[PDB]
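*Asks:* Shown below is the structure under consideration.
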Amino acid sequence: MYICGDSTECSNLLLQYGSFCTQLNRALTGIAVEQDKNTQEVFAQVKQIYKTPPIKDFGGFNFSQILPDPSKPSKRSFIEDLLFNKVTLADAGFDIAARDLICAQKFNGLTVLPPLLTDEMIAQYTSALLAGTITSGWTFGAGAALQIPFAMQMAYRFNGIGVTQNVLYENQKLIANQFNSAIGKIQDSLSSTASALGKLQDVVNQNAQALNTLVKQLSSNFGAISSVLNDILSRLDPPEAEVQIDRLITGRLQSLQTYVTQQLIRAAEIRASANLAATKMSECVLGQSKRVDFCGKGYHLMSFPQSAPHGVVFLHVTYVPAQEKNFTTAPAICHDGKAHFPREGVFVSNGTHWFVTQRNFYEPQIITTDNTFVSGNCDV
Amino acid sequence: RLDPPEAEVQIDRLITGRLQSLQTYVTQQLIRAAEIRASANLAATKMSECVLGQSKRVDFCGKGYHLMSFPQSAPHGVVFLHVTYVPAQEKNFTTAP
Amino acid sequence: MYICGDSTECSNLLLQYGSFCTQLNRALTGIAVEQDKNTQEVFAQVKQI
Amino acid sequence: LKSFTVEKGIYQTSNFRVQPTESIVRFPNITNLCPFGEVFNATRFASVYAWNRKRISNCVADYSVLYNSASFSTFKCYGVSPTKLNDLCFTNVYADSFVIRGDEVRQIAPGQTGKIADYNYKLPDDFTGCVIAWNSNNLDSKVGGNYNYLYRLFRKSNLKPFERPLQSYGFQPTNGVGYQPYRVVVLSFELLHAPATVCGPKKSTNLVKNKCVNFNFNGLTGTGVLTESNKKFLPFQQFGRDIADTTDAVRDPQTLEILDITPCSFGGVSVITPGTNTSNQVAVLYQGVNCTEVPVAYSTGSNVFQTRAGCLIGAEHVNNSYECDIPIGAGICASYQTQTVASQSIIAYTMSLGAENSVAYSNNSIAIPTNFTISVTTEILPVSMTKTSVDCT
Amino acid sequence: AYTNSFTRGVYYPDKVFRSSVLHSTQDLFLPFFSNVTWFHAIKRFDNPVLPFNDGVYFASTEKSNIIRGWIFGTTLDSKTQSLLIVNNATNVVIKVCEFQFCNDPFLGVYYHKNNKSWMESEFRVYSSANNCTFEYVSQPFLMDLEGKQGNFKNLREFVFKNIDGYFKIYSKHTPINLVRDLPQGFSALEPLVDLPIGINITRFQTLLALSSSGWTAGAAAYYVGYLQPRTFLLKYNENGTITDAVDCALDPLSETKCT
Ligand SMILES: *[C@@H]1O[C@H](CO)[C@@H](O[C@@H]2O[C@H](CO)[C@@H](O[C@@H]3O[C@H](CO[C@H]4O[C@H](CO)[C@@H](O)[C@H](O)[C@@H]4O)[C@@H](O)[C@H](O[C@H]4O[C@H](CO)[C@@H](O)[C@H](O)[C@@H]4O)[C@@H]3O)[C@H](O)[C@H]2NC(C)=O)[C@H](O)[C@H]1NC(C)=O
Ligand SMILES: *[C@@H]1O[C@H](CO)[C@@H](O[C@@H]2O[C@H](CO)[C@@H](O[C@@H]3O[C@H](CO[C@H]4O[C@H](CO)[C@@H](O)[C@H](O)[C@@H]4O)[C@@H](O)[C@H](O)[C@@H]3O)[C@H](O)[C@H]2NC(C)=O)[C@H](O)[C@H]1NC(C)=O
Ligand SMILES: *[C@@H]1O[C@H](CO)[C@@H](O[C@@H]2O[C@H](CO)[C@@H](O[C@@H]3O[C@H](CO[C@H]4O[C@H](CO)[C@@H](O)[C@H](O)[C@@H]4O)[C@@H](O)[C@H](O)[C@@H]3O)[C@H](O)[C@H]2NC(C)=O)[C@H](O)[C@H]1NC(C)=O
Ligand SMILES: *[C@@H]1O[C@H](CO)[C@@H](O[C@@H]2O[C@H](CO)[C@@H](O[C@@H]3O[C@H](CO)[C@@H](O)[C@H](O)[C@@H]3O)[C@H](O)[C@H]2NC(C)=O)[C@H](O)[C@H]1NC(C)=O
Ligand SMILES: *[C@@H]1O[C@H](CO)[C@@H](O[C@@H]2O[C@H](CO)[C@@H](O[C@@H]3O[C@H](CO)[C@@H](O)[C@H](O)[C@@H]3O)[C@H](O)[C@H]2NC(C)=O)[C@H](O)[C@H]1NC(C)=O
Ligand SMILES: *[C@@H]1O[C@H](CO)[C@@H](O[C@@H]2O[C@H](CO)[C@@H](O[C@@H]3O[C@H](CO)[C@@H](O)[C@H](O)[C@@H]3O)[C@H](O)[C@H]2NC(C)=O)[C@H](O)[C@H]1NC(C)=O
Ligand SMILES: *[C@@H]1O[C@H](CO[C@@H]2O[C@@H](C)[C@@H](O)[C@@H](O)[C@@H]2O)[C@@H](O[C@@H]2O[C@H](CO)[C@@H](O)[C@H](O)[C@H]2NC(C)=O)[C@H](O)[C@H]1NC(C)=O
Ligand SMILES: *[C@@H]1O[C@H](CO)[C@@H](O[C@@H]2O[C@H](CO)[C@@H](O)[C@H](O)[C@H]2NC(C)=O)[C@H](O)[C@H]1NC(C)=O
Ligand SMILES: *[C@@H]1O[C@H](CO)[C@@H](O[C@@H]2O[C@H](CO)[C@@H](O)[C@H](O)[C@H]2NC(C)=O)[C@H](O)[C@H]1NC(C)=O
Ligand SMILES: *[C@@H]1O[C@H](CO)[C@@H](O[C@@H]2O[C@H](CO)[C@@H](O)[C@H](O)[C@H]2NC(C)=O)[C@H](O)[C@H]1NC(C)=O
Ligand SMILES: *[C@@H]1O[C@H](CO)[C@@H](O[C@@H]2O[C@H](CO)[C@@H](O)[C@H](O)[C@H]2NC(C)=O)[C@H](O)[C@H]1NC(C)=O
Ligand SMILES: *[C@@H]1O[C@H](CO)[C@@H](O[C@@H]2O[C@H](CO)[C@@H](O)[C@H](O)[C@H]2NC(C)=O)[C@H](O)[C@H]1NC(C)=O
Ligand SMILES: *[C@@H]1O[C@H](CO)[C@@H](O)[C@H](O)[C@H]1NC(C)=O
Ligand SMILES: *[C@@H]1O[C@H](CO)[C@@H](O)[C@H](O)[C@H]1NC(C)=O
Ligand SMILES: *[C@@H]1O[C@H](CO)[C@@H](O)[C@H](O)[C@H]1NC(C)=O
């Protein structure tokens, strides 16, 4: 249809080349199936659709801005709605279409197949992941979800990053306030700024521009007398009009091949990105990652996924040391000709006295036989 | 059938078509090879991190808490048998921080 | 310049082929920008010398 | 698939497109009519050697009223045909009207003997201009004889062809065939002098809407569905183009109204089938089309389920929710299942993401496993593909 | 005087309706900020045969049709067919004939100056129609030619083009507020008339309708800009009216905008 829209003679000429159309259709179908597989791999990672309990007694933490809002017809969170509003299409409805696709490309044998998973289902998957996280830590990623109070889950995470849980149990209110403030700041930043979703916007714009150029190529002579097949047919006798029609067929076939190659390469890039997103989901949402700078900057604590048009958004929660003090340190200590080394921690001195403390938070303690293990003698 | 002075048109048409077919095939093969190389790099990393060692990365070497993996060669590919630990029966208790 | 180097007749003939030249220029420019992006991502990881 | 057995899945097949029902042609009214009537009904023409030339241009040289008239005796076009006259555009047409004796009509033929021929009006061998001759004995015959049409064209000075025999006694009503006066008009036209401005009448058909038709507005040909539009063209604007430079609106030349254009519905056709060995029953999906139009191209149906991905035919719609088996799109999946019992058929449903669950989270409740299971799972990864070297030459 | 236009000379290059589209066209246009000659429509009779270099942009601030019409052709001596667009207060009489052109074909009416009456000293605007090929007279309309000095509201901007033998006239009656030099603003010119004349035009001339002792010179002037093949970026609003344009070769910023 694209090459020879409603022209029996042009179709008969295209039969000469033959299988190019089949090749192009096969490639595009493979791309579409790949897109669906990508979305499936990224999101469909929960065997069950967990749901948060009605009472949101999460140890002072407040997730109201990321959990689903039942009031809205689409059970999306506040931030998810923010993202959906920020990302805006370019050409026309892909979508909210209650009729034909309603696009310029539709005029020339170009159709956009709807994604297998609707935005409501993507939001449901995201909600399941988030509820499972906040209610059962990382256990739902390894087996049946096991409940645990959120304060205790945070204590486990702190133990994970190498900070004793007493720190959290003593600064719980401050930590909850900081987390809520950070969430509010993220919401405000997304609401105000517009370049946050540059990647998704660029993807949409690239696809729209590619289709637009493909359609625009239908108006080029490619060396023929005219770019209108009916015009050529009515103005020339068949024996010579076949030459012009062949020129047009060659030009349009080349345009299609260029478009399909561009789409294949772009799909490779998007598949790489989707594989990275799936890995990030598995390793940061379903668990806690020791890999540096993978799930955000700082020591990773947890992450929450949020669905966005043609993409995903992660809210990486990280622990960042804030205020440092200068201390004097020694690798070991000599007591009775025996060298005592810290069990876990480091020896520090405020200037007159020596203490042993954990490495990531100043909590001085007396140096006793419990904190240290003997090894060798002094002189070594 | 045709004489040399007039067979160049036909030979040129055939050459153009067949050269286009070859170029399309080669480009498709290049893209497929890139995809296969990505898959092979993933497989090499999986071997290094699950067979030669124990992985803490979640859902990398199978579902559950990873214990060990065993490789098994397959035609044009590899098969990993991820051995994992999976909690089974949960009894719920009261707890305090 | 590559195809019709300094030839008005050749340029006018080439104008009938559409946006092929524009597409090629866009692709090469994208690659060029992505190279700098790669180097930046790899090396500029600490904003403090 | 080039196979006698097909596996479970959904496969694309021949695309489906609505064919145009009828052809519609619209053109502006034919108003500027050439002065053929006055040229051919003049009271009397000039002398044969002083034939009057009238330039006809910037009009429509309709011939329907001309040829169909039976009042004419002889009319032959040696370079064109009346059938193709209407579909031909002329730059300019000149009419040479004169009255000659019936005998001279033979001399009027191009390349004919007789010095009178090239003395009065020579016809070159390549004269494509149509010639009309009709008897006018009563009109041009005087009771005593019309001697104004003197035939003494034997001048001593030679007149070459297109330089710029007194056998007639008197034109009377009793004159026999070949001697009566004849009114002869020549339709001489030229080309390559100015942009074409003389064209035959162009027919017009009635206007239709909401039907896939082949339209032709002022030479703008295309296929689509014409619909009344709320757009407001400016007076001098005719067409309407889109962002992709594709026509989407048009103005009817006769009635100045703006009609939207929508491409005739089309889309791929997919066949949803379980394994061939499992059964031969199938269901087809017309992608991106509502099946108020599907029967145009299983026509009876008995099972049509309009989905967001196109109308589905041959599949029962049930609002249970199972794991997706054969994806369709927009959140719909198809599967092969029994129950009503027996009558194994293909069903369509909204896929289920999984069993609902609600963790019993509480301020002070923790669930600790008391037992484990060792699970072994297999993961497959391609590592290489067959080598292949090709000799290009 | 070497006046400069600012954003004038924009006309709809075709008959296509576009809404909220930034279409770009490569057609003959008046370059933005270009030197446009300024004449004195007056002993001192300003009425030369200005060249017609593939298009001409004509603008004026006259009333009652001081500049009646125009002459087009290549010889302008009745040896070759020449267009005559002589307009009057009722209707145009567009006429292509080998009309004989007088050396001083101007009406010359000293009207309402001293005698307070409309007198016609001579009628040598027409000399002779010796040979013709085509003529066309339009409907006897009546433009806003009534005497009303006030503030000039007749910026009769015109554009004349000749391509493929077709003669095109774009025009638009844009009222203004300042009687001084050309004002600042934007107003697209709609097509007015098209003709399949097909003659070859190399020069053109204007026509005027208006002894030497203490003669009060008429207060009127007309500008003559020249078109040139250029690329413009035209903005169409919701109603498909060209609201703004960019000259894609004026300066680097405009070139970037076009890109
Ligand atoms: C590095 O850190 C250590 C510990 O903070 C500092 O060593 C000082 O140790 C004492 C505690 O032992 C800190 O607080 C003091 O406690 C005294 C009671 O504890 C006994 O030990 C101190 C000295 O360590 C003796 O002086 C004292 O007599 C006791 O036998 C208090 O008596 C001290 O003074 C007053 O304390 C409170 C007010 O806080 C009063 O109610 C008491 O009645 C008493 O009058 C003192 O409180 C002391 O702060 C530590 N000093 C410092 C500077 O921190 C090291 O000195 C410190 N090194 C540096 C450079 O800062
Ligand atoms: C968790 O964080 C959320 C975001 O901060 C908190 O939501 C905020 O709650 C307060 C009141 O508790 C709201 O302040 C009110 O805003 C309404 C606006 O009209 C409607 O919307 C608010 C949204 O909550 C709703 O509470 C109202 O009743 C209305 O339905 C005003 O009309 C009120 O006068 C009052 O100012 C905040 O608007 C609301 N959002 C934000 C960004 O502050 C939520 O309370 C926190 N949950 C906890 C601590 O348990
Ligand atoms: C570690 O980092 C934390 C966050 O930076 C620190 O917590 C902050 O500590 C101050 C002092 O206790 C708190 O301020 C107290 O409570 C309110 C807060 O409103 C005032 O906030 C700032 C000072 O933060 C002040 O300049 C404004 O004018 C407000 O009046 C006030 O009543 C007092 O300022 C009072 O000091 C902060 O609220 C608190 N921030 C948070 C998020 O909790 C903490 O102190 C740092 N050091 C340690 C050992 O934890
Ligand atoms: C000169 O005028 C007379 C009428 O007084 C013409 O007689 C015409 O004869 C033809 C048949 O041979 C008919 O023509 C008709 O034309 C009118 C439209 O003008 C319409 O009735 C039909 O289309 C039909 O063809 C008709 O009998 C009659 N025409 C008219 C108007 O009365 C005669 O043909 C004219 N001779 C010329 C132009 O040489
Ligand atoms: C081609 O010819 C027609 C004929 O005039 C032009 O428009 C026509 O104008 C008449 C005006 O009387 C329309 O008649 C109308 O009839 C309705 C019937 O209800 C009546 O309500 C109106 O008051 C009016 O009398 C006629 O329908 C209309 N026909 C068309 C096709 O427009 C037409 O403008 C001409 N088109 C061109 C390109 O020359
Ligand atoms: C041209 O573009 C404008 C802006 O998009 C379109 O808006 C319409 O402009 C006219 C102004 O003449 C509005 O009419 C006015 O409405 C007010 C409020 O009702 C009324 O008080 C005035 O007396 C006058 O009637 C009109 O409401 C406004 N909207 C629409 C749908 O017309 C305008 O429509 C466009 N004009 C065209 C396409 O012809
Ligand atoms: C969870 O356990 C309760 C019973 O165990 C109690 O609650 C645990 C959370 C834990 O704190 C244990 O140490 C407690 O002894 C099960 O349901 C309870 O049944 C008892 C007796 O009727 C009643 O007192 C509780 O209110 C019930 N609580 C709930 C939530 O049902 C419950 O079935 C166990 N499983 C789940 C998913 O809740
Ligand atoms: C196919 O035909 C049916 C006929 O009803 C269309 O149903 C319409 O759906 C739209 C969307 O809400 C409504 O605005 C109309 O009122 C419905 N009725 C009619 C007669 O159109 C259906 O939308 C069509 N499918 C398309 C255009 O994709
Ligand atoms: C889906 O459940 C609904 C129940 O409402 C059924 O759909 C319609 O329900 C009302 C009666 O409650 C009636 O319109 C018909 O009984 C049903 N109409 C149609 C077209 O189905 C329906 O039976 C169930 N199955 C589906 C939608 O596949
Ligand atoms: C300007 O054109 C008008 C109207 O066409 C002239 O009025 C008549 O025009 C036709 C054709 O030029 C002539 O045949 C008539 O003799 C004219 N009659 C009269 C009374 O004028 C008009 O003369 C022209 N000039 C002016 C100043 O109006
Ligand atoms: C000028 O007068 C002459 C007749 O004296 C005619 O010009 C002829 O026009 C036709 C058509 O263009 C040509 O084929 C002839 O060659 C011309 N002959 C001469 C001598 O020029 C006509 O009546 C008038 N044509 C014009 C343009 O004014
Ligand atoms: C003006 O233009 C005309 C044509 O537009 C020239 O006359 C001839 O026209 C034909 C077809 O256009 C060409 O093949 C000839 O080459 C033209 N003659 C010449 C000498 O070039 C005409 O020459 C041009 N000049 C004048 C003064 O009219
Ligand atoms: C699948 O096809 C094979 C060959 O016909 C047959 O042996 C087998 O029973 C079939 N399996 C089914 C219908 O489940
Ligand atoms: C254009 O006009 C200005 C001043 O009127 C003058 O400085 C400039 O030289 C002129 N440009 C040309 C090419 O004459
Ligand atoms: C006024 O009329 C006289 C003749 O009586 C004439 O000489 C003079 O030129 C006229 N002046 C004007 C302005 O018309």
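By Swiss-Prot numbering, chain D shows 303-466, 491-623, 636-678, 687-739, in order.
Note that Cβ sites are derived from N, Cα and C of the backbone, with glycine treated the same way.
Straight out of Swiss-Prot:
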- D:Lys417 to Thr: In strain: Gamma/P.1 (VARIANT)
- D:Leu452 to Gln: In strain: Omicron/BA.2.12.1 (VARIANT)
- D:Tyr453 to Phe: In strain: B.1.1.298 (VARIANT)
- D:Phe456 to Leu: In strain: Omicron/EG.5.1 (VARIANT)
- D:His519 to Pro: Increased resistance to human covalescent sera neutralization (MUTAGEN)
- D:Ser673 to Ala: No effect on O-glycosylation by host GALNT1 (MUTAGEN)
- D:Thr676 to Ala: Partial loss of O-glycosylation by host GALNT1 (MUTAGEN)
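Structural setting of the listed features?
*Replies:* In the three-state DSSP scheme, D:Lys417 (variant position) is classed as helix. When Cβ atoms from all protein chains are considered, those within 10 Å of D:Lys417 (variant position) total 14, not counting its own.
For D:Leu452 (variant position), other Cβ atoms within 10 Å of its Cβ number 12.
Contacts of D:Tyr453 (variant position) defined by a Cβ separation under 8 A and a same-chain sequence distance of 6+ are given as D:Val350, D:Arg403, D:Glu406, D:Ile418, D:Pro491, D:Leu492, D:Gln493, D:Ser494, in order along the sequence. DSSP assigns D:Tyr453 (variant position) to coil, not to a helix or a strand.
The local packing around D:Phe456 (variant position), expressed as other Cβ atoms within 10 Å of its Cβ over all shown chains, amounts to 10.
Listed in sequence order, D:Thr393, D:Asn394 are the same-chain residues at least 6 apart in sequence whose CB falls under 8 Å from the CB of D:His519 (mutagenesis position).
For D:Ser673 (mutagenesis position), the same-chain residues 6+ apart in sequence whose C-beta sits under 8 angstroms from its C-beta are D:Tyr660, D:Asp663, D:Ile664, D:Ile692, D:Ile693, D:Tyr695.
For D:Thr676 (mutagenesis position), the same-chain residues lying six or more positions away in sequence with a CB closer than 8 A to its CB are D:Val687, D:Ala688, D:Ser689, D:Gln690, D:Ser691. Under DSSP, D:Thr676 (mutagenesis position) is assigned to coil, being neither helix nor strand in the three-state scheme.
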*Asks:* Could you give the Cα-Cα distance between D:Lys417 (variant position) and D:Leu452 (variant position), in whole Å?
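*Replies:* Cα of D:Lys417 (variant position) to Cα of D:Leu452 (variant position) measures 15 Å after rounding.
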*Asks:* With the Cβ under 6 Å from ligand 4 as the test, give me the qualifying entries from the recorded positions D:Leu452, D:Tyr453, D:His519, D:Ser673, D:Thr676.
*Replies:* none
*Asks:* Taking DSSP three-state, what's D:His519 (mutagenesis position) in: helix, strand or coil?
*Replies:* coil
*Asks:* Using a Cβ cut-off of under 8 Å to chain E, which of the recorded positions D:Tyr453, D:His519, D:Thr676 qualify?
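*Replies:* Near chain E: D:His519.
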